[PDB]
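Some notes on the structure that comes next.
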Amino acid sequence: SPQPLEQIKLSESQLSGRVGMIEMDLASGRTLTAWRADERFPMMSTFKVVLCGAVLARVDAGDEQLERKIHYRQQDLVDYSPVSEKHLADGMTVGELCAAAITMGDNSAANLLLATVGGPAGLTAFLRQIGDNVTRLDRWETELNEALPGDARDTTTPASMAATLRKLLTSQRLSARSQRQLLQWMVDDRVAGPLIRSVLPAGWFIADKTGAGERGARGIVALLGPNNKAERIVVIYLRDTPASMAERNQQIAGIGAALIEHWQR
Ligand SMILES: OC[C@H]1O[C@H](O[C@H]2[C@H](O)[C@@H](O)[C@H](OCCCCCCC3CCCCC3)O[C@@H]2CO)[C@H](O)[C@@H](O)[C@@H]1O
Ligand SMILES: *C(=O)/C=C\N[C@@H](C(=O)O)[C@](C)(Cn1ccnn1)[SH](=O)=O
């Protein structure tokens, strides 16, 4: 494979869409690769990691418990709720909801959690409170995945998202236990995690949260690194491409391949 930046470019050429990407050292925040890092991209499902970071902040403050069981109704369900639809009789704990939202892509679980943090406005306020002055959530699932051209709603920038994820996972804004919990949820992704490992060379660590939207919107926020260590944060977003899901998946994987083949930078 070619150099990371050259592959990113090749991907835009092949997809006819915009690619946004940041490769950052998790421990220090050193930015290695940055492409359209300050441009807006729909967060799609990747917003759920930030969402649960806000939930954990409430837990740390004593205003929430991961054990707290929430009982909801069928009318509360939205499109795609593989886990939540199975618990209309017994409910789900806040912690279970975060696991379902992040590891299983459960949309209703996400909306329930979003309500606990003050909705889209509440999560955005949380982002502002941790120093992210760019990322914004405006809608709920599943409308937040609309990805209309030129629409600033429900967007982030590669640079903002990488910085925010790093803050949540390592800046000690969240308690030690909470940082560990957020990390384990990403490690436990059941949607793309297993597939990625199946194609990663031996020795490479992966933790992630992926997302998809309309007009070819696609994205992934991940932790990657050799020697089984979460060495770097890698954020990749795609938008405005008419390509098949398969090809969009292939292009993102291709960027990953370039990073893997040219890691020491
Ligand atoms: O010399 C480097 C490596 O080259 C290949 O590894 C290939 C692998 O066979 C392929 O499956 C993967 O595609 C990428 C697989 C992962 C896709 C998702 C990666 C994510 C990570 C998080 C951010 C977005 C990308 O590329 C690598 C690098 O060429 C060899 O098979 C392996 O023996 C060797 O160690
Ligand atoms: C967030 O994850 C956005 C989309 N996820 C879908 C996808 O990746 O294509 C899923 C198939 C879940 N979804 C309507 C989302 N109808 N199913 S999954 O792979 O997360």
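The numbers used for chain A are those of Swiss-Prot, and the residues that appear cover 22-286, in sequence.
The header says X-ray crystallography, 1.8 Å.
Placement of Cβ uses the backbone N, Cα and C atoms for every residue, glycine included.
Neighbour list (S66 (mutagenesis position), Cβ cut-off 8 Å, at least 6 residues apart, same chain): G126, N166, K230, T231, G232, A233, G240. Among the mutagenesis results in Swiss-Prot, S66 to C has the note: Forms sulfenamide bond with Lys-69. The residue drawn here is the original one.
Annotation note: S66 (mutagenesis position) sits in a helical segment as assigned by DSSP. The active site, nucleophile annotation in Swiss-Prot covers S66 and rests on similarity to another entry.
All chains included, 15 other C-beta atoms sit within 10 angstroms of the C-beta of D97 (mutagenesis position). Among the mutagenesis experiments that Swiss-Prot reports, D97 to E is described with the note: About 1000-fold increase in binding affinity of S.clavuligerus beta-lactamase inhibitory protein BLIP.
DSSP assigns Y101 (mutagenesis position) to coil in the three-state reduction, placing it in neither a helix nor a strand. Around the Cβ of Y101 (mutagenesis position), 15 further Cβ atoms fall within 10 Å across all displayed protein chains. For the mutagenesis experiment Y101 to M or S, the note given by Swiss-Prot reads: Reduces resistance to ampicillin about 8-fold in DH10B E.coli strain.
Under the heading of mutagenesis, Swiss-Prot lists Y101 to E and annotates it as follows: Reduces catalytic efficiency toward ampicillin.
Where Swiss-Prot documents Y101 to G, K, N or V as a mutagenesis experiment, the accompanying text is: Reduces resistance to ampicillin about 30-fold in DH10B E.coli strain.
Experimental mutagenesis at this site is recorded by Swiss-Prot as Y101 to H or Q, annotated: Reduces resistance to ampicillin about 60-fold in DH10B E.coli strain.
In Swiss-Prot, a mutagenesis experiment is listed as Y101 to L, annotated with the note Reduces resistance to ampicillin about 500-fold in DH10B E.coli strain.
Under mutagenesis, Swiss-Prot gives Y101 to A or C with this note: Reduces resistance to ampicillin about 100-fold in DH10B E.coli strain.
For the mutagenesis of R160 to S, Swiss-Prot gives this note: Reduces resistance to piperacillin about 60-fold in DH10B E.coli strain. Decreases resistance to combined piperacillin and tazobactam about 1000-fold in DH10B E.coli strain. About 3-fold increase in binding affinity of inhibitor SA2-13; about 2-fold increase in binding affinity of inhibitor tazobactam. The structure shown keeps the original residue. When secondary structure is read from DSSP and collapsed to three states, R160 (mutagenesis position) falls in the coil class.
Sequence-distant contacts of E164 (active site, proton acceptor), defined by Cβ-Cβ distance under 8 angstroms and a gap of at least six in the same chain, do not exist. Per Swiss-Prot, active site, proton acceptor is recorded for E164.
Annotation of the published mutagenesis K230 to C, D, E, F, G, H, I, L, M, N, P, Q, S, T, V, W or Y in Swiss-Prot: Almost abolishes resistance to penicillins or cephalothin in DH10B E.coli strain; the original residue is retained in the structure shown. Under DSSP, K230 (mutagenesis position) is assigned to a strand (E or B) in the three-state scheme.
Looking at Swiss-Prot, you'll find the mutagenesis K230 to A noted as follows: Reduces resistance to penicillins about 500-fold in DH10B E.coli strain; reduces resistance to cephalothin about 30-fold in DH10B E.coli strain.
Here the residue is the original one, but Swiss-Prot notes a mutagenesis experiment at this spot, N270 to V, Q, E, C, T or H: Reduces resistance to penicillins about 8-fold and to cephalothin about 8-fold in DH10B E.coli strain. Decreases resistance to combined ampicillin and clavulanic acid about 2-fold in DH10B E.coli strain. Sequence-distant neighbours of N270 (mutagenesis position) (same chain, six or more apart, CB under 8 Å from its CB) are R239, listed in sequence order.
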Next item on the list: Count the other Cβ atoms sitting within 10 Å of the Cβ of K230 (mutagenesis position), across every protein chain shown.
Entry: 27
Note to self: With the Cβ atom as the reference point and anything under 6 Å counting, tell me which of the recorded positions (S66, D97, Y101, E164, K230, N270) are near ligand 2.
What the structure shows: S66, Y101
Next item on the list: Tell me the Cβ neighbour count for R160 (mutagenesis position), meaning other Cβ atoms within 10 Å of its Cβ, over all protein chains shown.
Entry: 14
